[PDB]
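Right, one structure below, let's go through it.
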Amino acid sequence: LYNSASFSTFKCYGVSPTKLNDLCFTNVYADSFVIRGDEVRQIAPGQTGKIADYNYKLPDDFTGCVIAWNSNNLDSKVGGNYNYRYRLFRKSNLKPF
Amino acid sequence: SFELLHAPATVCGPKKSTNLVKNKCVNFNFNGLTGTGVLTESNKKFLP
Amino acid sequence: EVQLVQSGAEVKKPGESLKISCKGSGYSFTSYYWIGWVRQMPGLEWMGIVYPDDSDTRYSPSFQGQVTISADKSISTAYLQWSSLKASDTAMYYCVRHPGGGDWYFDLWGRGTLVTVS
Amino acid sequence: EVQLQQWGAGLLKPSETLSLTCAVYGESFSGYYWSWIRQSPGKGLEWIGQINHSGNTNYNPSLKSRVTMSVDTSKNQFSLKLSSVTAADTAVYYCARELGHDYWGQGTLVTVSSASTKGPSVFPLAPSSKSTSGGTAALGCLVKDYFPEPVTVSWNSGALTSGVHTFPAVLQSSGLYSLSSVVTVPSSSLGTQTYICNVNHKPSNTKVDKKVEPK
Amino acid sequence: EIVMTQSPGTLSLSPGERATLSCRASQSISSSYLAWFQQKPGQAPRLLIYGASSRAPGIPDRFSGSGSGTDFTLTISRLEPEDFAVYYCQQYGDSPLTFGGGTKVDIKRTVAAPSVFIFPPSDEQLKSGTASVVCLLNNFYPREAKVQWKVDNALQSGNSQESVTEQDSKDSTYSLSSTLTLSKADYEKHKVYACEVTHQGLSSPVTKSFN
Amino acid sequence: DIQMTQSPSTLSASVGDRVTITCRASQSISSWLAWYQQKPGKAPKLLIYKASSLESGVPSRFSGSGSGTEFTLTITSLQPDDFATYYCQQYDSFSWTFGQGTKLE
């Protein structure tokens, strides 16, 4: 993953990316989802958007990291992809995870 | 998300290795035993 | 009328380059779809697809035409880029467009051409 | 039904902090989002943010770095703080419920300027002789150099209320305001009647009376 | 930030007619989540139409809305005297609520002609060291007008400002006052001064001059 | 890849009769199905997209059903012009594999 080039963002928070290989953990969780371009800066521990509060709240004690890449070829039509939806209205903020 | 160690870990990266050169003096690591020497074929029969 | 049109049939000796061009017409916003070829063996085989705007290609595992298909901006020429072949297999092609964006079924077909080798 | 009552300071020096409060009556304060909307004469309606009783805040990304919101559940109030205020923040602020669509506050005007309170001044005017020859003339008093916006002007001690034009105040380079109040009269009335212009500036507690006479 | 753009801000039409207002969004609006607000002077905006098609409770039936995608329009069947206000768009289908620019509606009538009643600078202001002269206009329906100052037979700009009153309740006209400031030495140096009035209704280029 | 078995084969029936064909899947796919019409000497023609959804310009006798693995195409009334070949297609994974096909006469 680290040596790939299609990835647009690869910042890591608790662990440096150069020495990811030599570290053993109990479990690895991969959360996958699609968002828009301007909204990708909100996936970090501590944010105040509509995705960090109503869709994908992250804990402040985060240790993995986030990998985002543009996919305009797969998810696009000359009309629109109305199959991707987001939570716009809620009554309270989501708890982490 | 890398769930940190609370029980003994079971996931981490592969360990690389080199070729097996014989009949030359070479520093060697074989699953953690380290040393320098000349490695040659043997007629010893270790149990499994 | 939207249409994918191809040239005439052709036959040539082994070791000679074979190119097939499928032309998209009738609708605007071309090169924003996914264009590709399907092997016509009814006696049903899909090969890779190409996105003209960014020249991105996928390829089926079993079949591989080894084609870097590119389309010019003005003439929208999504011609097959195949400079070599082996006479053992017959690469019978129908050119097909994709709606894209999840609707990955084959919607627009072409009449196609008969390819004879050797 | 929900009744919204808001208050807060209106005059602010540059680089100060703006504080406004809004109070809710009539319905439940919990289980709702309360929003602040700003309206400027040069921009238009703008949405600042919103807060609910639990303390969760939604902010406009443009103002997110300068806007803070607080809620007091005991007395059913919510408040807005806008730090490092600038002259571009002069506007009318409303407190509304959710996106609006039902109920809005009355609105609080906020003026941000680095000028101190000053008293208005009246400049005399004289109609031209050509206006007298034509048949109609205009008599007007010009008020200048008062900083706080609200000022009242009347003529004939308020008796003459026909044809009175009071143009809106304009802001000058020095940071003060000025306006003019005019009345149209026949030229025949000239030379036989005496007029009067009266100005009342409440924030400076100033009352000025001028006797307007022909030419 | 879905930026909304509206039809021309000012449009004039006689009462008892139909009105159409356009509204465009830079991007598609989800589920036609568009709302129309009406604001009268001195009051907070009031909702008229939600969902781009429906009508809010208590709203008269003469307001209608229709549109989709990135194009919407509001229609008023008959304009009562109270229907003259400012109308705004609002999209609530995305994260930050965005409002439109706003469209104003006026009252149409016959074209009038401005009357000019200039006042020369007073002595008291000259004692204070500032000079003010006012090209004045009175009673003209078309708000669009131009006045240009001529000092030493040359164009003057950047030193004068204009103030226009609101539309009258019954006369439906406008009054404008343009004030130009010049230096005392400059005002003494030159002998001829003028303000020239160009208006579509009044063809003659009246150049009101004085010394 | 996806291995998809078209259990029905060359079938004979009179004109104006119910006909049902099935196209079993190796593993469940969430109604990501396409039915294609084929005639001898003619290019393949798109018939049905998204499992049970009729395309414009197609007679109403064709209908689709099935969720996950039991995908089926049913024609209520057979026609002389309906004697042709049907092709399966799936687009769950990127390796888009067709079906074996069925013959009608």
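Per Swiss-Prot, chain A residues shown: 368-464, in order.
Structure determined by electron microscopy, 3.1 Å.
Cβ atoms here come from the backbone N, Cα and C positions, even for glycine.
Copied over from Swiss-Prot, here are the features:
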| type | residues | note |
| --- | --- | --- |
| VARIANT | A:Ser371 to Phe | In strain: Omicron/BA.2, Omicron/BA.2.12.1, Omicron/BA.2.75, Omicron/BA.4, Omicron/BA.5, Omicron/BQ.1.1, Omicron/XBB.1.5, Omicron/EG.5.1 |
| VARIANT | A:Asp405 to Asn | In strain: Omicron/BA.2, Omicron/BA.2.12.1, Omicron/BA.2.75, Omicron/BA.4, Omicron/BA.5, Omicron/BQ.1.1, Omicron/XBB.1.5, Omicron/EG.5.1; complete loss of interaction with host integrins |
| VARIANT | A:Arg408 to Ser | In strain: Omicron/BA.2, Omicron/BA.2.12.1, Omicron/BA.2.75, Omicron/BA.4, Omicron/BA.5, Omicron/BQ.1.1, Omicron/XBB.1.5, Omicron/EG.5.1 |
| VARIANT | A:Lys417 to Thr | In strain: Gamma/P.1 |
| VARIANT | A:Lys417 to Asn | In strain: Beta/B.1.351, Omicron/BA.1, Omicron/BA.2, Omicron/BA.2.12.1, Omicron/BA.2.75, Omicron/BA.4, Omicron/BA.5, Omicron/BQ.1.1, Omicron/XBB.1.5, Omicron/EG.5.1; May enhance affinity to human ACE2 receptor |
| VARIANT | A:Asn440 to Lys | In strain: Omicron/BA.1, Omicron/BA.2, Omicron/BA.2.12.1, Omicron/BA.2.75, Omicron/BA.4, Omicron/BA.5, Omicron/BQ.1.1, Omicron/XBB.1.5, Omicron/EG.5.1 |
| MUTAGEN | A:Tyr453 to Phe | Decreased HLA binding to NF9 epitope. Increased binding affinity to human ACE2 |
| VARIANT | A:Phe456 to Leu | In strain: Omicron/EG.5.1 |
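Same-chain residues at least 6 positions away in sequence with a Cβ under 8 Å from that of A:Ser371 (variant position) are not found in this chain.
When each of the variant positions A:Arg408, A:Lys417 is scored by how many other Cβ atoms sit within 10 Å of its Cβ, A:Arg408 comes out lowest. Put simply, of the recorded positions A:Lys417, A:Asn440, A:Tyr453, A:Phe456, the one whose Cα is nearest the Cα of A:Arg408 (variant position) is A:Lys417. Between the CA atoms of A:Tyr453 (mutagenesis position) and A:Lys417 (variant position) there is a gap of 9 Å, rounded to the nearest whole number.
Across the structure, A:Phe456 (variant position) and A:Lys417 (variant position) are spaced 9 Å apart at their Cα atoms.
Of all the Cβ atoms in the protein chains shown, 15 others lie within 10 Å of the Cβ of A:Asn440 (variant position). Across the structure, A:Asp405 (variant position) and A:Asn440 (variant position) are spaced 18 Å apart at their Cα atoms.
Across the structure, A:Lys417 (variant position) and A:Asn440 (variant position) place their CA atoms 26 angstrom apart.
DSSP gives A:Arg408 (variant position) a helix state. According to DSSP, A:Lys417 (variant position) sits in a coil region rather than a helix or strand. Among the recorded positions A:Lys417, A:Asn440, A:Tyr453, A:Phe456, the ones whose Cβ sits under 8 Å from a Cβ of chain E are, in sequence order, A:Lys417.
Counting every protein chain shown, the Cβ of A:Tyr453 (mutagenesis position) has 17 other Cβ atoms within 10 Å. Those variant positions from the list A:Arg408, A:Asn440, A:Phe456 that have a Cβ under 8 Å from chain C Cβ atoms: A:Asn440. Just so you know, the Cβ of A:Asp405 (variant position) picks up 11 other Cβ atoms within 10 Å once every protein chain is counted. A:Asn440 (variant position) carries neither a helix nor a strand DSSP state and counts as coil. Using a 10 Å Cβ-Cβ cutoff, A:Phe456 (variant position) registers 10 neighbours.
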